[PDB]
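Student: One structure is given below, represented as structure tokens, and several questions about it will come after.
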Amino acid sequence: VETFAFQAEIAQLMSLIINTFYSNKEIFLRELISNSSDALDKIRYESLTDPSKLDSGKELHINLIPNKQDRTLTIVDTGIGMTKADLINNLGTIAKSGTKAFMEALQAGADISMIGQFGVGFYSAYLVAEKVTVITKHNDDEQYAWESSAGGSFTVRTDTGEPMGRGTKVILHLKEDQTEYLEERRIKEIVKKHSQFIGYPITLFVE
Ligand SMILES: CC(C)c1cc(-c2cc(N)on2)c(O)cc1O
């Protein structure tokens, strides 16, 4: 297991997300679904010229899996996946510059719900999760697990878990007071409200 420090700007963003009073926490799901859609777009585009890129799975979709026993909500996609280098490099985002721009915008009056416009929507997961685990598999690289409970560091290790084929799984270990996001009707409501027109099937698992 390798442990890394977040860049200062990202630690700052995470602390702000965790410590700022903001009731509209449901936006985290929209941001993660949006990220999954973008990753699915990427593998779709690559497959247009190299159909064999889909050898690792032809179906392009998103699964939402609540687990009340583990107090987790997991968002799974079969998108392009990330390399180890991507994970370390702020999970394939331009988080350093994006954070700067998000900050500049917040000063220009913007609110936290606009976070996705700056390429750092992922970190909104920390509105509802005490810990986030990201499992990912990119074609021709191994499966890796990233994990962080904030506090300035993250870990990366090779994943010995269930082989994914290709794509990304975001596991949200929810805060004790955020278990509404495991309720079927609540997830349905959020998806219908914020993600009604995503171009890939979204399947909400039941328990
Ligand atoms: C963790 C977060 C930023 C995120 C990244 C990817 C992703 C990005 C790439 N290149 O591959 N997979 C994704 O599918 C979903 C996500 O919520």
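Here Swiss-Prot sets the residue numbers for chain A, with the shown residues being 17-223 in order.
If you check the header, you will see the structure was determined by X-ray crystallography, 1.8 Å.
Any Cβ shown, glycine's included, is placed from N, Cα and C.
According to Swiss-Prot, the record shows the following:
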MUTAGEN   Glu47 to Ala  Strong ATP-binding. Strong interaction with HSF1, HIF1A, ERBB2, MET, KEAP1 and RHOBTB2. No effect on interaction with TSC1
MUTAGEN   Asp93 to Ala  Impaired ATP-binding. Strong interaction with HIF1A, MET, KEAP1 and RHOBTB2. Loss of interaction with HSF1 and ERBB2. Los of interaction with TSC1
MUTAGEN   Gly97 to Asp  Abolishes ATPase activity
Student: Quick one, of the mutagenesis positions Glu47, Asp93, which Cβ has the fewest other Cβ within 10 Å?
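Tutor: Each of the mutagenesis positions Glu47, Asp93 was scored; lowest Cβ tally within 10 Å is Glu47.
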Student: What does the structure give for the C-alpha distance between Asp93 (mutagenesis position) and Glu47 (mutagenesis position)? Integer Å is fine.
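Tutor: Per the Cα atoms, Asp93 (mutagenesis position) and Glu47 (mutagenesis position) stand 13 Å apart.
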Student: Ligand 1: which of the mutagenesis positions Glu47, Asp93, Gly97 have a Cβ closer than 6 angstroms to it?
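Tutor: Going through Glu47, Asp93, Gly97 in sequence order, those close to ligand 1 turn out to be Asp93, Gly97.
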Student: Near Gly97 (mutagenesis position), which residues of its chain come within a Cβ-Cβ distance under 8 Å, counting only those 6 or more away in sequence?
Tutor: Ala55, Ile59, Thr152, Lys153, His154, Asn155, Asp157, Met180, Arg182, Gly183, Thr184
Student: Could you find out if DSSP has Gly97 (mutagenesis position) as helix, strand or coil?
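Tutor: Assignment for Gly97 (mutagenesis position) reads coil.
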